[PDB]
Amino acid sequence: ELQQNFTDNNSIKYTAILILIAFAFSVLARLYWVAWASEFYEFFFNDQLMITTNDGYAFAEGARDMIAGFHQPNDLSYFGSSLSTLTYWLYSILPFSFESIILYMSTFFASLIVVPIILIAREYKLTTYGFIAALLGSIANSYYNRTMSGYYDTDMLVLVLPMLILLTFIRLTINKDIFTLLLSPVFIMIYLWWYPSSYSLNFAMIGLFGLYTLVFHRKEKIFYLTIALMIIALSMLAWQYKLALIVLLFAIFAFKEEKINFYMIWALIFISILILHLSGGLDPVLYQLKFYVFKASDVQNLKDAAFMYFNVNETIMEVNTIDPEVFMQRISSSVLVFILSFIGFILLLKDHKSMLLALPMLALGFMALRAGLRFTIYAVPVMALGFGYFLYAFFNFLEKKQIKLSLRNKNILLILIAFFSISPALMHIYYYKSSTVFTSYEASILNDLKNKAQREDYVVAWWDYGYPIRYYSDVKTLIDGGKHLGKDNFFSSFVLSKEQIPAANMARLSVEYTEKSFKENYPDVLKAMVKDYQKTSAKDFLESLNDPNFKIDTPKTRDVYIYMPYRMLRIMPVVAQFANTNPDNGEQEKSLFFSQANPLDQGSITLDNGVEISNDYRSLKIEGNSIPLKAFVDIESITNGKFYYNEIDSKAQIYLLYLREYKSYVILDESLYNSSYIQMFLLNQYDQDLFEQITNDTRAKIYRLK
Amino acid sequence: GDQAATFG
Ligand SMILES: CC(=O)N[C@H]1[C@@H](OP(=O)(O)OP(=O)(O)OC/C=C(/C)CC/C=C(/C)CC/C=C(/C)CCC=C(C)C)O[C@H](CO)[C@@H](O)[C@@H]1O
Ligand SMILES: [Mn+2]
Ligand SMILES: [Mn+2]
Ligand code: NA
């Protein structure tokens, strides 16, 4: 069974068997987390596991609303979006529950990446090495992360489509396949329809396909024709204009041998560049670069048309930076395999010039080093082929150096090499015991909110929670996973981190002015608030918000809920930082002392962050420095508001909070202690003239304005 | 790691 020769085999039957083996491997491998997570009651809702990224709930809401057939005007529902639409088709066609579909779609489609990997490897007559490369590429660390079961997001096809476009270019370079004239464009359309940001990659790849053609095929008409078709496919023409052009030029080139004169096709290239230009061309690329590569704060380019706001970019986990070890493991699950993968890619390049067309994705992935870990994805499959090529290279050496190796033994050697180098990805999967977005309890709290509040109501929360609340509670939010600029975040920051009188004034004013801005398009909503109540600056208006005798000339059009969950505690300083920023200034106002940590054991308490709590319960020890406490607040009931305020030092400024119900400690300053969050959630102290308590739980509180 | 959520 093993003595036979697999390397030379490139048959369609063999490649189909290999695709099936690798696809089944990819699915099976992302089934372990389902097996693990299913044993915890905390992860279920409606008899199924929950989604596993915040953003999935955005498409999940959208899918739900397409199924229901409507949404409300100006909830920012992903109604009609691509992943919502594919979810809706599959839901209407299949017998499985909605939650199961949303759980498993990524597990299926991300595994399709196995197809183009080993078909590209096969175009070079390396199908078996393609098979190994597809195994590695399908479960490599960062790719797995954003496509595991429950990662119900757009990442699940975001390399499959570009890899199929690459395969398309390869087949054109090797066989001059006329069917490329059709597939290259169609795939770009699908990619552009599935992930509009894909524009940038498409623009780069198409661009390179031109330069490559100016070099290696400077005379072949089919390359110029397919370039014109692809640039058209990049444009904003209606789908029928695009497809009409594509099919027209395709038939005319396919069935005419007198064909299309060369001047005509250069004319087509010009018409194309004009059309794509009218469609906005290259601007989306410079914008995305502006946000991720240049990390600008004011990205909409409004000097004095807006106020100045804290920059959310340095706040999102996806966009956080990464050191070289982690970059390499994200890409290859291991430094060794990464080095060998890179060598393999060089050798593959300096053997198949066409693999040059993979450079955009490679470049995009490496761009992670500047633009955040979320980009390494783009380098996984390219680099995986590189590793495949390295293996082909290695055994090639072993024959060009006449090494005496049986077939059975060379095959045992290959299986061993591939298994030993694919191990790190499996380890990562095993350890990547990710958990649900929320707990059953929070999804339950928000669904009960659904049955309590109205569809046209707002809940003020932090933007992290915008998608899950809108999914579970079917309400409106101020900010969410895709609407979370400084200018957007300011209102929720203020409501949650300032005192209650102005927090409620701001909750009413912000919800009302957001609703108005749907009809009025304020470039800055805070600026609209200011320039309505006849104030001179942001600080001026916000400080005028402090008056218990405040006139409210904006009428009430809905209820305004405030969602205050326990899990926000640990990011309270980050939330607070947004309203800590003088909008007239961009300047930080107070210093913000905060951290939450767990006691270790039970004589001097140490806490995770090295902060020693005094035996006295009267001082802390940060970085060798002992700092006095103003008070030790020992909180036994978050819901009852039963707590014990122990005075220590009227002259000091730091508070220590003990959460018995969580066995956790909080270290904060005076400014944060009085925030709406710490008071209404932890201590259960709220002005009953300003809010009504709607839900009171140890894990979350929901209040309503009045 | 790969979440469109807050950290810090
Ligand atoms: C449900 C939900 O809310 N989802 C939200 C989430 O989703 P998202 O990540 O998918 O959207 P995105 O952040 O804009 O994607 C940009 C990621 C790219 C890889 C594409 C473009 C990035 C570049 C850096 C351009 C690079 C240019 C090239 C030409 C490639 C070649 C480069 C080389 C060679 C160096 O984030 C959004 C935040 O606003 C929201 O809108 C969206 O709603
Ligand atoms: Mn996402
Ligand atoms: Mn709705
Ligand atoms: Na349990």
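Note that the numbers count up from 1, one per residue, in the order the chain is shown.
Header says: X-ray crystallography, 3.4 Å.
In case you wondered, yes, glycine gets a Cβ from its N, Cα and C as well.
The secondary structure of A:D153 (mutagenesis position), as reduced to three states from DSSP, is coil rather than helix or strand. Swiss-Prot lists A:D55, A:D153, A:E318 with the feature Mn(2+) binding site, giving experimental evidence as the kind of evidence.
Among the mutagenesis experiments that Swiss-Prot reports, A:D153 to A (Swiss-Prot position 154) is described with the note: Reduced catalytic activity. Sequence-distant contacts (6 or more apart, same chain, Cβ under 8 Å) of A:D153 (mutagenesis position) comprise A:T53, A:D55, A:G56, A:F59, A:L83, A:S106, A:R146.
Swiss-Prot documents A:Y195 to A or F (Swiss-Prot position 196) as a published mutagenesis change and attaches the note Abolishes catalytic activity. Under a cutoff of 8 A between CB atoms, and with a sequence separation of 6+ in the same chain, the neighbours of A:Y195 (mutagenesis position) are A:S82, A:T154, A:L157, A:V158, A:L161.
Long-range Cβ contacts of A:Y467 (mutagenesis position) within its own chain (separation 6+, distance under 8 Å): A:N54, A:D55, A:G56, A:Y57, A:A58, A:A60, A:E61, A:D480, A:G481. Among the mutagenesis experiments that Swiss-Prot reports, A:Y467 to F (Swiss-Prot position 468) is described with the note: Reduces catalytic activity.
According to Swiss-Prot, the mutagenesis experiment A:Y467 to A (Swiss-Prot position 468) carries the following note: Abolishes catalytic activity. According to DSSP, A:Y467 (mutagenesis position) is assigned to a helical segment.
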*Taking the binding-site residues one at a time (A:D55, A:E318), which has its Cβ surrounded by the most other Cβ atoms within 10 Å?*
A:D55
*When DSSP states are folded down to helix, strand and coil, where does A:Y195 (mutagenesis position) land?*
coil
_Which secondary structure state does DSSP assign to A:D55 (Mn(2+) binding site), in the simple three-class scheme?_
coil
_If the criterion is a C-beta within less than 6 angstroms of any ligand 2 atom, which of the recorded positions A:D153, A:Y195, A:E318 pass it? List them in sequence order._
A:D153
_Could you tell me the whole-number distance in angstrom separating the Cα atoms of A:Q602 and A:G603, on either side of the 4 residues that were not modelled?_
7
